[PDB]
Amino acid sequence: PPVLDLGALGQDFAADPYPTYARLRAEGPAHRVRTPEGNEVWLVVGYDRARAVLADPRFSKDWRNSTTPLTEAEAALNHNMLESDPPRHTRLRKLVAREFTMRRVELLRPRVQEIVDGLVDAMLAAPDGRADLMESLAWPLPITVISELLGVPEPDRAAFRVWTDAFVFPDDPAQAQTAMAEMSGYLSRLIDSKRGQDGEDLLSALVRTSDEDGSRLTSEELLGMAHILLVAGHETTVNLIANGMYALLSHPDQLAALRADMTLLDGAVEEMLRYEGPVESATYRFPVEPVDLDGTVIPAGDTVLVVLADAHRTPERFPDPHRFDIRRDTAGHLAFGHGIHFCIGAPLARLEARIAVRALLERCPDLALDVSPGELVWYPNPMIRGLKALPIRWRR
Ligand code: HEM
Ligand SMILES: C[C@@H]1C[C@H](N(C)C)[C@@H](O)[C@H](OC2CCCCCCCCCCC2)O1
């Protein structure tokens, strides 16, 4: 079986990748491909198998188990809980699990509500009643919340939309590398700027942790932890809010239902995650030994991508999978992963999305998509499902 080239597709595959994935699931669970970027990885498709592989400790997240080389810039950033296995994963996550529980997150609700209120105020002041939702709300909300939590100064934040329109979605390989180096350079200087200043933000608390005992949180892990916590939502929450609003605006009858009964709101957010969540493939996994998936043997050290998008379109698990239905049973979706690496930010992502979605519906009369779906442009990236821009309008 050849290597299916996804850069060849090309296309087209950016707009709607799903039939490709379903086409593979038909044959079997595991498939060699080459990305638009051009790397040889395995894809794992189909719900049951995707779910199992996410939580299977035969598939490592530690790059020591991978045969793929890292650049120096990549390596500088990889001492984080997501690119670790137990016991390191266990020790790292314990350092911040208390910060991110539902109940600690619930305390942020007034402030999140306040940030959204202000962003929409600003949005609604447009004379023509037209906006790009990505710029006015989807981007600035998550960055503002996570920057306050971690103590990134307001003037420093604009650089991050630049670095992420690079780490996450490049446009040139060397420039993703440059972005990485600059980001790491900056986070290191930010870390140093907290020392001895008695800050109460999370980054200042992590600095003292590391300084009190380097075996509990090394200086590399400290930088890794700042990095992962900061990037995670720039790539994800931004896209859930934009993909989800697009979902709703492009299924007017679901929008109408949600307007008629806002108690449906949490369920609608879940179905935005199921139908078009931002993570289309989970982060890299590395078999620690050959792994046989229904007669396909994945060799030790190869790159394995769990395709969450396909799992979410598996009809035996999610009937009429292509229907966006805000009242669907979404229980068991994979949009936040599964197993020891299950999303730590999930309560915070859900709080930000639920508040943003509610504010839009409540405050934008006759909110509409302001281009046809066919004119929207999705990033070519097959790991992150995200839009370049989301034009909307409302009645002024
Ligand atoms: C809608 C928004 C979000 C989505 C869809 C999402 C999705 C995910 C997924 C799928 C994973 C598992 C990756 C894998 O197994 O390969 C994950 C892990 C992780 N997420 Fe989230 N995420 C979101 C928001 C956030 C936010 C806001 C934060 C930071 C507060 C965050 C921090 C992390 C961290 C640190 C991990 C690694 C956890 C571990 O390895 O134990 N995420 N996320
Ligand atoms: C550590 C990984 C390595 C990948 N690589 C090509 C440099 C990158 O795309 C990924 O993604 C970001 C956010 C985008 C993927 C979201 C998956 C779940 C969020 C957890 C944080 C990962 C960081 O960070």
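We number chain A the same way Swiss-Prot does; the residues here are 12-407, in that order.
Cβ from N, Cα, C; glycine included.
Residues or ranges marked as substrate binding site in Swiss-Prot (evidence: experimental evidence): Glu94, 187-191, 238-246. Proximity of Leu240 (substrate binding site) to non-local residues of its own chain (separation of 6 or more, Cβ distance below 8 Å) is seen for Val107, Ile157, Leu160, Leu161, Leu213, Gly356, given in sequence order. The secondary structure of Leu240 (substrate binding site), as reduced to three states from DSSP, is helical.
Sequence annotations record features per position, and here Swiss-Prot assigns heme binding site to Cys354. According to its DSSP assignment, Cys354 (heme binding site) is coil.
Experimental mutagenesis at this site is recorded by Swiss-Prot as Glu85 to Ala, annotated: Strongly reduces activity with narbomycin, but has only minor effect on activity with YC-17. Loss of activity with YC-17 and narbomycin; when associated with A-94. In the three-state DSSP reading, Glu85 (mutagenesis position) counts as helix. The Cβ of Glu85 (mutagenesis position) has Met191 as same-chain neighbours under 8 Å, each 6 or more residues away in sequence.
For the mutagenesis experiment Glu85 to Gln, the note given by Swiss-Prot reads: Reduces affinity for narbomycin and YC-17. Strongly reduces activity with narbomycin and YC-17.
Taking the Cβ of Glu94 (mutagenesis position) as reference, residues of its chain lying under 8 Å away and at least six apart in sequence are, in sequence order, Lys72, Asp73, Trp74, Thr294. In this structure, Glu94 (mutagenesis position) is part of a helix by DSSP. Here Swiss-Prot describes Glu94 to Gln as a published mutagenesis experiment; the accompanying note says: Strongly reduces affinity for narbomycin and YC-17. Strongly reduces activity with narbomycin and YC-17.
Listed in Swiss-Prot as a mutagenesis experiment, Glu94 to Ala is described as follows: Strongly reduces activity with YC-17, but has only minor effect on activity with narbomycin. Loss of activity with YC-17 and narbomycin; when associated with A-85.
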Report task. Enumerate in sequence order the recorded positions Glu85, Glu94, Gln188, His238, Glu246, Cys354 whose Cβ-atom distance to ligand 1 is under 6 angstroms. Result -> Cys354
Report summary line: Of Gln188, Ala190, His238, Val242, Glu246, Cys354, the binding-site residues whose C-beta sits under 6 angstroms from any atom of ligand 2 are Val242, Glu246
Query raised in the report: Near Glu246 (substrate binding site), how many other Cβ atoms are within 10 Å of its Cβ?
Result: 19
Query raised in the report: Secondary structure at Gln188 (substrate binding site) (DSSP, helix/strand/coil)?
Result: helix
